[PDB]
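Below is one structure, written out as structure tokens; comments come after it.
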Amino acid sequence: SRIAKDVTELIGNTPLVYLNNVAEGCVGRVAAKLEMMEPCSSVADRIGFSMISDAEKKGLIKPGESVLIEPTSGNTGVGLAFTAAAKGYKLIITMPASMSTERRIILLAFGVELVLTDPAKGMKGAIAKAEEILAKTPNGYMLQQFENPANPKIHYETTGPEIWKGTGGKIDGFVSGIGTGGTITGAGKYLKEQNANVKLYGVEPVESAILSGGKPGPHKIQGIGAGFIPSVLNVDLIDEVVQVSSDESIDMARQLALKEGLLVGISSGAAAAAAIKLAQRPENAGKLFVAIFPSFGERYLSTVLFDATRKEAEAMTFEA
Ligand SMILES: CSCC[C@H](/N=C/c1c(COP(=O)(O)O)cnc(C)c1O)C(=O)O
């Protein structure tokens, strides 16, 4: 046992816990890959560092000399934020003035030069500014979590293995929600390379199931269902696409807290419902599914996920 040179040696090597009370009635088992345990409690912590580490080894960027830029409103902002933090990188994350003031604090806290755009233009208003700021900045650098290959690479070298070596090769199916598609692909390719019978089940919002023939729509399952095929996503690897609604996802994310003591984000719930539904198909008795729980639930107190219990809060008045 030794001391890590810095916060970045702490990335990866996340734990595997079974689902007990929620998997009621399954003939199969479901192990949860807890990315919430990542240093900044998110799976993005892998692509954040990965993409930087990579552009570094390639010699395309150098601390303070280069100026990382990146369009995103989700966790990769944080995964990048703390990696740029320890490695001394000026960072600029573009996102509409819409995203909570908290997701703004967290990056500010990391010295992230967050730049807000028109909260009506959505992602385009962000990427515009993003791209803009790039063409504008001499030594600016666009990471592009959806295009960059370091993304699935990292998953091919760690998440992939971690899962394999975790289940000791007995893994029967890999369940993952598709955001940039990096995880499912990267880690996915590596398992298939260790066993072709391994099944990669893709998960996406029922309300925005594009890989199911459906049309992109808005949903609450924050973190996946980008409404399109990220270049890094290699759909051919997917053996099946399970769809889940923002509602099951939510509910499931809640049962997870009250029955497993796993406080997780709504994307994790969805990945879990998916995994349990599969575990219940008769023909899968005895099989092992590994579902990725992408984030911790504390970074969602200000979201649809907590509105319910949130009233139970402010409302309830003190007792004497
Ligand atoms: C729009 S999409 C988004 C993406 C990223 N993340 C990441 C994530 C995911 C995805 O994962 P992938 O591999 O598919 O990418 C999920 N969930 C969660 C919670 C998270 O954060 C960011 O944020 O940037």
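Residue numbering for chain A follows Swiss-Prot; the residues present correspond to positions 3-322, in that order.
Just so you know, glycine gets a Cβ as well, placed from its N, Cα and C.
For the mutagenesis result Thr74 to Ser, the note given in Swiss-Prot is Reduction of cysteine synthase activity. Long-range Cβ contacts of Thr74 (mutagenesis position) within its own chain (separation 6+, distance under 8 Å): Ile95, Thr96, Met97, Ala128, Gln147.
Secondary structure at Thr74 (mutagenesis position), taken from DSSP and collapsed to helix, strand or coil, is coil. Under its mutagenesis entries, Swiss-Prot includes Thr74 to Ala with the note: Strong reduction of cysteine synthase activity.
Listed in Swiss-Prot as a mutagenesis experiment, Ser75 to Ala, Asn or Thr is described as follows: Strong reduction of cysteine synthase activity. Close to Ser75 (mutagenesis position) in the fold, though at least 6 residues off in sequence, lie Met97, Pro98, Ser100, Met101, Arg105, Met125, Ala128, each with a CB less than 8 Å from its CB.
All protein chains shown were included, and the count of other CB atoms within 10 Å of the CB of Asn77 (mutagenesis position) stands at 29. Quoted from Swiss-Prot, the note on the mutagenesis of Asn77 to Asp is: Strong reduction of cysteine synthase activity.
Where Swiss-Prot documents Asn77 to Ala as a mutagenesis experiment, the accompanying text is: Reduction of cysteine synthase activity.
The Cβ of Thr182 (mutagenesis position) has 27 other Cβ atoms within 10 Å, all protein chains considered. Marked as pyridoxal 5'-phosphate binding site by Swiss-Prot on the basis of experimental evidence: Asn77, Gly181, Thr182, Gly183, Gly184, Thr185, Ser269.
Here Swiss-Prot describes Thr78 to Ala or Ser as a published mutagenesis experiment; the accompanying note says: Reduction of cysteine synthase activity. In the shown protein chains, 28 other C-beta atoms lie within 10 A of the C-beta of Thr78 (mutagenesis position).
Quoted from Swiss-Prot, the note attached to the mutagenesis of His157 to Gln or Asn states: Slight reduction of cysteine synthase activity. In the three-state DSSP reading, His157 (mutagenesis position) counts as helix. The Cβ of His157 (mutagenesis position) has 30 neighbouring Cβ atoms from other residues within 10 Å, across all protein chains displayed.
The mutagenesis experiment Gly162 to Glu is recorded by Swiss-Prot, whose note states: In old3-1; displays a early leaf death phenotype. Abolishes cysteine synthase activity. Using a 10 Å Cβ-Cβ cutoff, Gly162 (mutagenesis position) registers 24 neighbours.
Reduced to three states, the DSSP call for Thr182 (mutagenesis position) is coil. Record note (Swiss-Prot) on the mutagenesis of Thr182 to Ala or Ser: Slight reduction of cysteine synthase activity.
Quoted from Swiss-Prot, the note on mutagenesis experiment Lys217 to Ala is: Impaired interaction with SAT1. Counting Cβ atoms from all protein chains shown, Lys217 (mutagenesis position) has 9 others lying within 10 Å of its own Cβ. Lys217 (mutagenesis position) falls within neither a helix nor a strand when secondary structure is assigned with DSSP, and so counts as coil.
Counting Cβ atoms from all protein chains shown, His221 (mutagenesis position) has 22 others lying within 10 Å of its own Cβ. Swiss-Prot documents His221 to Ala as a published mutagenesis change and attaches the note Impaired interaction with SAT1.
There are 18 other Cβ atoms within 10 Å of the Cβ belonging to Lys222 (mutagenesis position). Quoted from Swiss-Prot, the note on mutagenesis experiment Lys222 to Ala is: Impaired interaction with SAT1.
Using CA atoms as reference points, the binding-site residues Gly181, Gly183, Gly184, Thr185, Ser269 were checked against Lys222 (mutagenesis position), and the closest is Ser269. In the vicinity of ligand 1, defined as a Cβ distance under 6 Å, the following of the recorded positions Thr78, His157, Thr185, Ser269 are placed: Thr78, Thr185, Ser269. Across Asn77, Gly181, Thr182, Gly183, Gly184, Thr185, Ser269, which the record gives as binding pyridoxal 5'-phosphate, the greatest C-alpha separation is 15 Å. Cα-Cα distance from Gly184 (pyridoxal 5'-phosphate binding site) to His157 (mutagenesis position): 7 Å (rounded to the nearest whole number). In the set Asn77, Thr78, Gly181, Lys217, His221, none of the recorded positions has a C-alpha within 10 Å of the C-alpha of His157 (mutagenesis position).
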